[PDB]
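Comments concern the structure below.
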Amino acid sequence: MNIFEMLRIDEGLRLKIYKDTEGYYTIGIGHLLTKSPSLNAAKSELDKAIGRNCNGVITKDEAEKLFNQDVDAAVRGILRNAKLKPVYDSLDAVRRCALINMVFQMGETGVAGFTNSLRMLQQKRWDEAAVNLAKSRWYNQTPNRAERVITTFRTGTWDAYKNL
């Protein structure tokens with residue numbers, strides 16, 4: 001399994017604008033378009049992003065392009081962030097995927113706010129960190145996805161996704 005398959009499992013694929021778990025306008029593989037209430041602001045962001053008049057709909061190819069961009073941007077963001085980079089550098093490959101997943105979902109800023117959990121991961125205290133990560137709005141709101149990620153940090157294996 002790899003980061004792309006992992007994220008494809010967690011986010012799904014939709015070719016028409018949709019509302020995400022928080023009510024925001026999204027398309028493709030978890031590509032947030034806008035936090036604005038306007039479907040119209042959404043369609044505008046969409047066309048800008050694709051470079052064509054999409055009228056709310058995109059192809060598989062467009063969805064995957066956006067996905068490539070987003071994953072790339074997530075990685076670079078981690079690498080550039082002073083709080084995240086040292087955590088990432090300290091982790092094994094599987095756990096690295098787990099932090100990427102969190103950043104793709106909640107942005108750099110959000111994950112960088114998980115101060116204590118970051119510290120524990122750095123320290124390789126898997127169990128303790130799993131329990132701290134669960135004490136978050138993140139876990140309460142998207143618990144099955146949160147558990148899958150948490151399990152990945154906990155064990156260092158793809159078990160939570162081998163099912164799926």
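Looking at the header, which is where the method is noted, we find X-ray crystallography, 1.7 Å.
Backbone N, Cα and C define each Cβ position, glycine as well.
Record features (Swiss-Prot):
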type     : residues               : note
ACT_SITE : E11                    : active site, proton donor/acceptor
ACT_SITE : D20                    : active site, proton donor/acceptor
BINDING  : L32, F104, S117, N132  : substrate binding site
MUTAGEN  : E11 to Q               : Complete loss of activity
MUTAGEN  : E11 to A, F, H, M or N : Complete loss of enzymatic activity
MUTAGEN  : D20 to E or Q          : Loss of 99% of enzymatic activity
MUTAGEN  : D20 to A, N, S or T    : Complete loss of enzymatic activity
MUTAGEN  : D20 to C               : Nearly no effet on specific enzymatic activity
MUTAGEN  : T26 to E               : Complete loss of activity at neutral pH; covalently bound substrate
MUTAGEN  : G30 to A               : Almost complete loss of enzymatic activity
MUTAGEN  : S117 to F              : 10-fold decrease in enzymatic activity
MUTAGEN  : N132 to M or F         : 2-fold decrease in enzymatic activity
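Sequence features annotated in Swiss-Prot and their locations in the structure.
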residue : record                 : CB count, 10 Å
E11     : mutagenesis position   : 20
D20     : mutagenesis position   : 17
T26     : mutagenesis position   : 21
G30     : mutagenesis position   : 19
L32     : substrate binding site : 16
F104    : substrate binding site : 24
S117    : mutagenesis position   : 24
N132    : mutagenesis position   : 19
Checking your reading of the structure: which of the recorded positions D20, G30, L32, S117, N132 lie inside a 10 Å Cα sphere centred on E11 (mutagenesis position)?
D20, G30
Near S117 (mutagenesis position), which of the mutagenesis positions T26, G30, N132 can be found within 10 Å, Cα to Cα?
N132
Which mutagenesis positions (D20, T26, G30, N132) fall within 10 Å of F104 (substrate binding site) by Cα distance?
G30
Among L32, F104, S117, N132, which the record lists as binding substrate, how far apart in Å are the two most distant Cα atoms?
27
Hey, does DSSP put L32 (substrate binding site) in a helix, a strand, or just coil?
strand
Name the one residue among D20, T26, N132 whose Cα is closest in three-dimensional space to that of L32 (substrate binding site); these are the mutagenesis positions.
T26
Hey, does DSSP put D20 (mutagenesis position) in a helix, a strand, or just coil?
coil
Whole-number Å distance between the CA of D20 (mutagenesis position) and the CA of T26 (mutagenesis position)?
6
What whole-number Å value do you get for the CA-CA distance of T26 (mutagenesis position) and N132 (mutagenesis position)?
29
In DSSP terms, helix, strand or coil for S117 (mutagenesis position)?
helix
